[PDB]
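**Q** Below is one structure. I have some questions about it.
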Amino acid sequence: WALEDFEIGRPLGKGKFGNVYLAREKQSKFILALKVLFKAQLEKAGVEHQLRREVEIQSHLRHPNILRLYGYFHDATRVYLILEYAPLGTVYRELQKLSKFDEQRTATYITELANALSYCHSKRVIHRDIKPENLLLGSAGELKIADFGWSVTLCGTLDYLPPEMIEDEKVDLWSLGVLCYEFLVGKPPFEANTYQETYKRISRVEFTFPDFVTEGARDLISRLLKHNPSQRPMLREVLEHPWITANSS
Ligand SMILES: CO[C@@H](C(=O)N1Cc2[nH]nc(NC(=O)c3ccc(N4CCN(C)CC4)cc3)c2C1)c1ccccc1
C-alpha cells in the first residue's frame, strides 16, 4: 500500500499530529478518509510506539459502530491511516446544533456505543474515556467511535474523566453515564465554573437532573455514574435497561 493508490480531495480537519483529508482509492473508485500523522510530531508526544499499538488493535476491529480502519502505511516523515468516511460529522456538532437530544436519539446512541464496546470487551479490548468530539456519524445516522484510544495537561478532558482517573473496562461505563447525561441535558454532569470546582464535583459525584430528565433516564445515569467502578453495571445490563429498550432501537 502507498500514497499513489489514492486520489486526494478536500481537507477534513486537523489533528494532534497532522491533517486528515477525504480521499478516493484509485483501483476501486472508493471514498474514504486519509489521515496524515507526522512522525516527528509523534516522536515529540511520546506516542510514536503507542500509536503503533492502537493501530494494531483497531485494525482487527470490524463493527458498524466503530470507525473502520481499512489499512495504514508509512514513509519519510509521516504516517497514513486508511479510514472509513463518516459523512454526517461528529456527535459533538449535531449536539452543538440541537442543544440537546431527545430521549430516543439518546437511548439509541447509548445502545450503539454499548454494542461496540461489547464487541471489544469480547476481544480483550478496552476503551479509555469517551468524548462527543470523538464520535462520528455514518450515512445512516449511525454513531462511530473514532478516537484511537483502544487497549488490550490536555484540554477539555476533565469533564469526561471518571473518579479513579483523577484521584480497566469500567471507565467506558462512566463515559456512558456522562455521555448519556450530556446527550439529554446539553452539558456534562460535573461541568463547573472553575477547574478546582469541576474536580470536586467529579470526585464527590455531585450532579443534579434538570426538571425534564425523565425518571427512567435518571435510573441509568445514576447506576453508571458510580464512584465505585465495581458497582458500575455490565454492558449487558445497560443494554437491557428498561429505559434503554423503551426509547432505543
Ligand atoms: C482528527 O481525526 C479525525 C479522523 O480521523 N476522521 C476520520 C474520518 N472519516 N470521516 C470523517 N469525517 C469528518 O470528519 C466529517 C466532518 C464534517 C462533516 N460535515 C459537517 C456537519 N454536517 C452536518 C455534515 C458534514 C462530515 C464529515 C473523519 C474524521 C477526527 C475528527 C473528528 C472526530 C474524530 C476523528
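Chain A is numbered as in Swiss-Prot; shown residues: 128-279, 288-302, 307-388, in order.
When the header is checked for method, it gives X-ray crystallography, 3.0 Å.
Cβ from N, Cα, C; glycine included.
Copying in the features that Swiss-Prot gives for the protein in this structure:
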BINDING   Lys143, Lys162, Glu211, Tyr212, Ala213, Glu260, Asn261, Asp274  ATP binding site
MUTAGEN   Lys162 to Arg  Loss of kinase activity
MUTAGEN   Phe165 to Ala  Decreases the interaction with phosphatase type 1 isoforms
MUTAGEN   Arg205 to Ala  Reduces ubiquitination and proteasomal degradation
ACT_SITE  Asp256  active site, proton acceptor
MUTAGEN   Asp274 to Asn  Abolishes cilia disassembly and kinase activity
MUTAGEN   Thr288 to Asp  Mimics phosphorylation state and increases kinase activity
MUTAGEN   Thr288 to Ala  Reduces cilia disassembly and kinase activity
MUTAGEN   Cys290 to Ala  Enhances stability; when associated with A-393
MUTAGEN   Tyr334 to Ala  Reduces binding to MYCN
MUTAGEN   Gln335 to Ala  Reduces binding to MYCN
MUTAGEN   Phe346 to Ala  Decreases the interaction with phosphatase type 1 isoforms
**Q** Which ones are near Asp274 (mutagenesis position): of the binding-site residues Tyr212, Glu260, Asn261, which have a Cα within 10 Å?
**A** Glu260, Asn261
**Q** Which recorded positions out of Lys143, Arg205, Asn261 lie by ligand 1, going by a Cβ under 6 Å?
**A** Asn261
**Q** Select the most exposed residue of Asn261, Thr288, where exposure means the fewest other Cβ atoms within 10 Å, treating these as the recorded positions.
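**A** It is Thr288 that, of the recorded positions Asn261, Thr288, has the fewest other Cβ atoms within 10 Å.
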**Q** Can you see whether DSSP assigns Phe165 (mutagenesis position) to helix, strand or coil?
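**A** Where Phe165 (mutagenesis position) sits, the three-state DSSP reduction gives strand.
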**Q** Rounded to a whole number, how many Å is the Cα of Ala213 (ATP binding site) away from the Cα of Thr288 (mutagenesis position)?
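**A** Approximately 29 Å lies between the Cα of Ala213 (ATP binding site) and that of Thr288 (mutagenesis position).
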**Q** For the stretch where 8 residues weren't modelled, take the C-alpha of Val279 and of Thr288 and tell me their separation in angstrom, rounded to whole.
**A** 24
**Q** When you measure from the Cβ of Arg205 (mutagenesis position), which residues in the chain that are at least 6 apart have a Cβ under 8 Å away?
**A** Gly145, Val163, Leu164, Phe165, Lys166
**Q** If you draw a 10 Å sphere around the Cβ of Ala213 (ATP binding site), how many other Cβ atoms fall inside it, taking every protein chain shown into account?
**A** 20
**Q** Counting all other Cβ atoms within 10 Å across every protein chain shown, which of the recorded positions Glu211, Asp256, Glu260, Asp274 scores highest?
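**A** Counting Cβ neighbours within 10 Å, the top one is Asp256.
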**Q** Could you check which of the mutagenesis positions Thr288, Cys290, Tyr334, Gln335, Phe346 is the closest Cα neighbour of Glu260 (ATP binding site)?
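**A** Comparing Cα positions, the candidate nearest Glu260 (ATP binding site) turns out to be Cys290.
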**Q** Determine the straight-line distance, in Å, between the Cα atoms of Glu302 and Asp307, where 4 intervening residues lack coordinates; round to a whole number.
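**A** Distance across the unmodelled stretch, Cα to Cα, is 15 Å.
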**Q** Do any residues at least six apart in sequence from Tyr334 (mutagenesis position), in the same chain, have a Cβ closer than 8 Å to its Cβ, and if so which, in order?
**A** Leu293
**Q** How many Å lie between the Cα of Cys290 (mutagenesis position) and the Cα of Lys143 (ATP binding site)?
**A** 12
